[PDB]
Amino acid sequence: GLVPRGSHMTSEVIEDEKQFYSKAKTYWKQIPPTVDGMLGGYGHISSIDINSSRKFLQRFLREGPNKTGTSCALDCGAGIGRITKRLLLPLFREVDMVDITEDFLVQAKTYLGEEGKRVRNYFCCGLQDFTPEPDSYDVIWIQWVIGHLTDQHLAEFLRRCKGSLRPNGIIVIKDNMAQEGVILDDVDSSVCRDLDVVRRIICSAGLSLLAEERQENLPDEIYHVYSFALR
Amino acid sequence: XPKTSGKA
Ligand SMILES: Nc1ncnc2c1ncn2[C@@H]1O[C@H](CSCC[C@H](N)C(=O)O)[C@@H](O)[C@H]1O
(Lines of atoms letter the chains of each structure in order from A; the text may use other names.)
(Lines give C-alpha, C1' and ligand atoms only; values in the text may rest on other atoms or scores of the structure.)
Protein backbone atom coordinates (compact mmCIF):
# COMPACT_ATOMS: atom_id res chain seq x y z
CA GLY A 1 0.00 0.00 0.00
CA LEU A 2 0.92 3.68 -0.13
CA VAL A 3 0.68 4.61 3.56
CA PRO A 4 4.21 4.69 5.02
CA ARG A 5 5.17 3.73 8.58
CA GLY A 6 5.52 7.42 9.34
CA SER A 7 5.89 10.84 7.79
CA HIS A 8 9.22 12.55 7.13
CA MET A 9 8.25 15.92 5.62
CA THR A 10 5.67 18.66 6.26
CA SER A 11 3.78 18.06 3.00
CA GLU A 12 2.72 14.71 4.50
CA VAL A 13 1.10 16.26 7.58
CA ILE A 14 -0.06 19.74 6.57
CA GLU A 15 -3.45 19.60 4.85
CA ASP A 16 -3.77 23.27 3.90
CA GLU A 17 -0.83 25.64 4.21
CA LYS A 18 -2.94 28.79 4.44
CA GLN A 19 -4.90 27.32 7.36
CA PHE A 20 -1.67 26.01 8.94
CA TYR A 21 -0.41 29.58 9.20
CA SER A 22 -3.71 31.27 10.03
CA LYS A 23 -4.51 28.84 12.85
CA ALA A 24 -1.05 29.36 14.35
CA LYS A 25 -1.45 33.13 14.27
CA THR A 26 -4.83 32.82 16.00
CA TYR A 27 -3.37 30.48 18.62
CA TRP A 28 -0.65 32.92 19.63
CA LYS A 29 -3.07 35.84 19.84
CA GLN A 30 -4.75 34.00 22.71
CA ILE A 31 -1.64 33.27 24.80
CA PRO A 32 -0.78 35.44 27.83
CA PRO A 33 2.29 37.64 27.16
CA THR A 34 4.33 36.00 29.92
CA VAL A 35 7.35 33.73 30.23
CA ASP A 36 5.09 30.78 31.06
CA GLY A 37 3.02 31.63 27.97
CA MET A 38 6.10 31.67 25.77
CA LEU A 39 7.14 28.31 27.21
CA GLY A 40 3.75 26.58 27.09
CA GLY A 41 3.59 25.99 30.84
CA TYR A 42 7.32 25.42 31.29
CA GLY A 43 8.26 28.83 32.66
CA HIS A 44 9.92 27.00 35.53
CA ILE A 45 12.73 25.74 33.28
CA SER A 46 13.52 29.07 31.61
CA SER A 47 16.75 29.45 33.58
CA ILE A 48 17.93 25.94 32.66
CA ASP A 49 17.36 26.79 29.00
CA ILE A 50 19.02 30.24 29.16
CA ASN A 51 22.08 29.07 31.09
CA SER A 52 22.77 26.26 28.64
CA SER A 53 22.24 28.63 25.71
CA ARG A 54 24.72 31.08 27.19
CA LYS A 55 27.37 28.39 27.53
CA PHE A 56 26.65 27.19 23.99
CA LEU A 57 26.90 30.68 22.52
CA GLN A 58 29.86 31.95 24.57
CA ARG A 59 32.23 29.49 22.90
CA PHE A 60 31.69 31.32 19.62
CA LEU A 61 32.02 34.76 21.20
CA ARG A 62 34.96 34.13 23.52
CA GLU A 63 37.10 31.43 21.90
CA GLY A 64 39.14 30.95 18.74
CA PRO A 65 41.04 33.18 16.28
CA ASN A 66 37.85 33.97 14.34
CA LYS A 67 35.46 35.07 17.06
CA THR A 68 31.82 35.85 16.39
CA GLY A 69 31.11 39.54 16.93
CA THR A 70 28.92 41.14 19.57
CA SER A 71 27.63 44.17 17.69
CA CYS A 72 24.17 42.97 16.65
CA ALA A 73 21.95 39.94 17.18
CA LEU A 74 18.53 39.04 15.77
CA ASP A 75 16.03 37.15 17.95
CA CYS A 76 13.61 35.21 15.70
CA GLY A 77 10.14 34.31 16.97
CA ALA A 78 11.22 36.41 19.93
CA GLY A 79 7.83 36.72 21.63
CA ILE A 80 8.00 39.05 24.64
CA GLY A 81 11.81 38.81 24.69
CA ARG A 82 12.54 36.05 27.20
CA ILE A 83 15.74 35.22 25.30
CA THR A 84 16.48 38.83 24.34
CA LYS A 85 16.37 39.81 28.03
CA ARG A 86 18.57 37.14 29.62
CA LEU A 87 20.72 35.81 26.77
CA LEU A 88 21.18 38.38 24.02
CA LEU A 89 21.01 41.90 25.54
CA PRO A 90 23.75 41.13 28.09
CA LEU A 91 26.02 39.87 25.28
CA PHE A 92 25.29 42.14 22.30
CA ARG A 93 25.39 45.92 22.03
CA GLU A 94 22.25 45.88 19.95
CA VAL A 95 19.41 43.41 19.38
CA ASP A 96 16.55 43.29 16.87
CA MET A 97 13.42 41.21 17.50
CA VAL A 98 11.11 39.64 14.93
CA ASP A 99 7.76 38.02 15.80
CA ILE A 100 4.40 37.53 14.12
CA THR A 101 2.45 38.63 17.22
CA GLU A 102 2.47 42.42 17.67
CA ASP A 103 1.13 42.28 21.22
CA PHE A 104 4.22 40.32 22.30
CA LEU A 105 6.50 42.96 20.80
CA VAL A 106 4.46 45.60 22.64
CA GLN A 107 4.79 43.68 25.91
CA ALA A 108 8.53 43.40 25.26
CA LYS A 109 8.96 47.16 25.72
CA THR A 110 7.72 46.68 29.30
CA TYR A 111 9.25 43.25 29.94
CA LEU A 112 12.75 44.26 28.81
CA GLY A 113 12.82 47.38 30.99
CA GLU A 114 15.74 49.82 30.79
CA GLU A 115 18.07 47.42 28.96
CA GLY A 116 15.35 47.17 26.31
CA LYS A 117 16.40 50.60 25.07
CA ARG A 118 19.12 48.69 23.22
CA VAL A 119 16.53 46.78 21.22
CA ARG A 120 16.64 48.67 17.95
CA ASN A 121 14.08 47.15 15.59
CA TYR A 122 10.86 45.39 16.59
CA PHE A 123 9.85 43.67 13.36
CA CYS A 124 6.25 42.45 13.26
CA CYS A 125 6.35 39.81 10.56
CA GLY A 126 6.01 36.07 9.97
CA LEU A 127 9.42 34.48 9.37
CA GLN A 128 8.06 33.11 6.08
CA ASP A 129 7.73 36.72 4.86
CA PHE A 130 10.79 38.19 6.59
CA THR A 131 14.09 39.13 4.97
CA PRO A 132 16.83 39.91 7.48
CA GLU A 133 19.10 42.63 6.13
CA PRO A 134 22.22 41.49 4.24
CA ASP A 135 25.49 41.72 6.21
CA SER A 136 23.78 42.82 9.43
CA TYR A 137 23.86 40.31 12.28
CA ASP A 138 26.61 38.59 14.23
CA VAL A 139 24.13 36.06 15.62
CA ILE A 140 20.69 35.11 14.37
CA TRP A 141 18.95 33.21 17.16
CA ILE A 142 15.98 31.05 16.16
CA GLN A 143 14.34 29.27 19.09
CA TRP A 144 11.09 27.35 19.59
CA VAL A 145 9.55 28.56 16.36
CA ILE A 146 10.85 26.44 13.45
CA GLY A 147 7.88 24.10 13.80
CA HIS A 148 5.67 26.96 12.62
CA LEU A 149 7.21 27.04 9.15
CA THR A 150 6.67 24.60 6.30
CA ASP A 151 9.77 22.83 4.98
CA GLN A 152 10.01 25.09 1.91
CA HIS A 153 9.56 28.25 3.98
CA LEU A 154 12.09 27.11 6.59
CA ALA A 155 14.68 26.25 3.95
CA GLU A 156 14.25 29.60 2.23
CA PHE A 157 14.22 31.53 5.51
CA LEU A 158 17.50 29.94 6.59
CA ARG A 159 19.00 30.79 3.19
CA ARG A 160 17.99 34.44 3.64
CA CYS A 161 19.48 34.36 7.13
CA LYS A 162 22.80 33.15 5.75
CA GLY A 163 23.05 36.24 3.56
CA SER A 164 22.34 38.39 6.62
CA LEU A 165 25.35 37.20 8.63
CA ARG A 166 28.36 39.42 9.28
CA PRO A 167 31.88 37.91 9.00
CA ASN A 168 32.26 35.03 11.50
CA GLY A 169 28.52 35.27 12.14
CA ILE A 170 26.37 32.30 13.07
CA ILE A 171 22.77 31.17 13.00
CA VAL A 172 21.57 29.16 16.00
CA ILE A 173 18.50 26.95 15.82
CA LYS A 174 17.32 25.72 19.21
CA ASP A 175 14.12 23.72 19.06
CA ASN A 176 12.10 20.59 19.72
CA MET A 177 13.20 17.48 17.86
CA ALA A 178 11.05 14.40 17.38
CA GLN A 179 12.47 10.93 18.01
CA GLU A 180 11.31 9.90 14.54
CA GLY A 181 9.50 11.48 11.62
CA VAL A 182 7.43 14.67 11.47
CA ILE A 183 4.61 15.09 14.00
CA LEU A 184 1.72 17.58 13.71
CA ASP A 185 0.42 19.47 16.75
CA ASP A 186 -3.03 20.52 15.54
CA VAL A 187 -3.68 22.63 18.64
CA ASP A 188 -0.98 25.27 18.11
CA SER A 189 -0.64 24.43 14.39
CA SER A 190 3.03 23.48 14.30
CA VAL A 191 5.21 20.47 13.54
CA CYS A 192 8.03 18.67 15.32
CA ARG A 193 10.72 17.19 13.03
CA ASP A 194 13.37 14.57 13.73
CA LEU A 195 17.12 15.24 13.58
CA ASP A 196 17.48 13.87 10.06
CA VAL A 197 14.70 16.04 8.66
CA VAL A 198 16.22 19.14 10.26
CA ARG A 199 19.70 18.25 8.98
CA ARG A 200 18.30 17.92 5.47
CA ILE A 201 16.67 21.35 5.65
CA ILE A 202 19.83 22.96 7.01
CA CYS A 203 21.82 21.43 4.14
CA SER A 204 19.27 22.62 1.57
CA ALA A 205 19.74 26.20 2.81
CA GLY A 206 23.45 25.94 2.03
CA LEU A 207 24.44 25.99 5.68
CA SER A 208 27.28 24.14 7.43
CA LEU A 209 27.05 22.64 10.92
CA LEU A 210 29.44 24.09 13.52
CA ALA A 211 27.98 22.49 16.66
CA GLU A 212 25.05 20.27 17.65
CA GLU A 213 24.11 19.83 21.29
CA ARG A 214 21.18 18.16 23.06
CA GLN A 215 19.78 20.23 25.92
CA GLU A 216 20.27 18.46 29.22
CA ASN A 217 18.18 18.60 32.38
CA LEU A 218 14.79 19.16 30.77
CA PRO A 219 11.42 17.71 31.95
CA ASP A 220 11.14 14.00 31.22
CA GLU A 221 7.85 14.21 29.34
CA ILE A 222 8.80 16.74 26.67
CA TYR A 223 10.38 16.42 23.23
CA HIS A 224 14.16 16.49 23.23
CA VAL A 225 15.63 19.91 22.47
CA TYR A 226 18.69 20.53 20.33
CA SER A 227 20.85 23.51 19.50
CA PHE A 228 22.53 23.80 16.09
CA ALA A 229 25.17 26.42 15.32
CA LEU A 230 25.35 27.12 11.58
CA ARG A 231 26.97 29.33 8.95
CA UNK B 1 7.39 26.05 23.19
CA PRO B 2 8.78 22.92 24.88
CA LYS B 3 5.90 20.44 24.92
CA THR B 4 4.96 16.89 25.76
CA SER B 5 6.02 14.19 23.31
CA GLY B 6 2.89 12.37 24.40
CA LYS B 7 2.25 8.64 24.70
CA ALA B 8 5.22 6.28 24.37
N1 LIG C 1 5.31 32.20 11.44
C2 LIG C 1 5.83 32.85 12.48
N3 LIG C 1 6.75 33.85 12.28
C4 LIG C 1 7.31 34.55 13.32
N5 LIG C 1 6.95 34.25 14.62
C6 LIG C 1 6.05 33.27 14.83
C7 LIG C 1 5.48 32.55 13.79
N8 LIG C 1 4.63 31.65 14.34
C9 LIG C 1 4.65 31.77 15.68
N10 LIG C 1 5.52 32.78 16.00
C11 LIG C 1 5.93 33.26 17.33
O12 LIG C 1 6.76 32.25 17.86
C13 LIG C 1 6.82 32.41 19.26
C14 LIG C 1 6.84 31.03 19.91
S15 LIG C 1 6.87 31.08 21.73
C16 LIG C 1 8.67 31.15 21.89
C17 LIG C 1 9.19 32.57 22.09
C18 LIG C 1 10.70 32.67 22.22
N19 LIG C 1 11.38 32.10 21.05
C20 LIG C 1 11.14 31.99 23.51
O21 LIG C 1 11.73 30.90 23.47
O22 LIG C 1 10.91 32.54 24.59
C23 LIG C 1 5.63 33.28 19.66
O24 LIG C 1 6.09 34.53 20.13
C25 LIG C 1 4.84 33.45 18.36
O26 LIG C 1 4.22 34.71 18.24
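We count from 1, first residue shown onward.
Note: Cβ is positioned from N, Cα and C throughout, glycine not excepted.
Straight from Swiss-Prot, the features:
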{"type": "MUTAGEN", "residues": "A:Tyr27 to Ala or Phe (Swiss-Prot position 19)", "note": "Decreased methyltransferase activity with CENPA"}
{"type": "MUTAGEN", "residues": "A:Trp28 to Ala, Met or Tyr (Swiss-Prot position 20)", "note": "Nearly abolishes methyltransferase activity with CENPA"}
{"type": "BINDING", "residues": "A:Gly77, A:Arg82, A:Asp99, A:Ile100, A:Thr101, A:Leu127, A:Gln128, A:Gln143", "note": "S-adenosyl-L-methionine binding site"}
{"type": "MUTAGEN", "residues": "A:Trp144 to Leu (Swiss-Prot position 136)", "note": "Strongly reduces methyltransferase activity with CENPA"}
{"type": "MUTAGEN", "residues": "A:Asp185 to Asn (Swiss-Prot position 177)", "note": "Strongly reduces methyltransferase activity with CENPA"}
{"type": "MUTAGEN", "residues": "A:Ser190 to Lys (Swiss-Prot position 182)", "note": "Induces a strong decrease in methyltransferase activity"}
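Positions of Swiss-Prot features highlighted on the structure.
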residue: A:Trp28; record: mutagenesis position; DSSP (3 states): helix
residue: A:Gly77; record: S-adenosyl-L-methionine binding site; DSSP (3 states): coil
residue: A:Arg82; record: S-adenosyl-L-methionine binding site; DSSP (3 states): helix
residue: A:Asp99; record: S-adenosyl-L-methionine binding site; DSSP (3 states): strand
residue: A:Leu127; record: S-adenosyl-L-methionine binding site; DSSP (3 states): helix
residue: A:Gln143; record: S-adenosyl-L-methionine binding site; DSSP (3 states): strand
residue: A:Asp185; record: mutagenesis position; DSSP (3 states): strand
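The binding-site residues close to A:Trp28 (mutagenesis position), defined as a CA atom within 10 A of its CA, are A:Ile100, A:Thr101 out of A:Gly77, A:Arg82, A:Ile100, A:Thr101, A:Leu127, A:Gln143.
Counting only residues at least six positions away in the same chain, the Cβ atoms of A:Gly77, A:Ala78, A:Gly79, A:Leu105, A:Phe123, A:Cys124, A:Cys125 sit under 8 Å from the Cβ of A:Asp99 (S-adenosyl-L-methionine binding site). Taking the Cα of A:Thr101 (S-adenosyl-L-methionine binding site) as the reference point, the closest of the mutagenesis positions A:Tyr27, A:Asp185, A:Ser190 is A:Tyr27. A:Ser190 (mutagenesis position) sits 14 Å from A:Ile100 (S-adenosyl-L-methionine binding site), taking the Cα positions as reference. Candidate recorded positions A:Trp28, A:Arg82, A:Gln143, A:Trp144, A:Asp185, A:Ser190 yield A:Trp144, A:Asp185 as lying near chain B, with Cβ-Cβ distance under 8 angstroms. Largest Cα-to-Cα span within the S-adenosyl-L-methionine-binding set A:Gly77, A:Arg82, A:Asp99, A:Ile100, A:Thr101, A:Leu127, A:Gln128, A:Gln143: 22 Å.
Annotation for the mutagenesis positions A:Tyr27, A:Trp28: lowest Cβ count within 10 Å of the residue's own Cβ, A:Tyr27.
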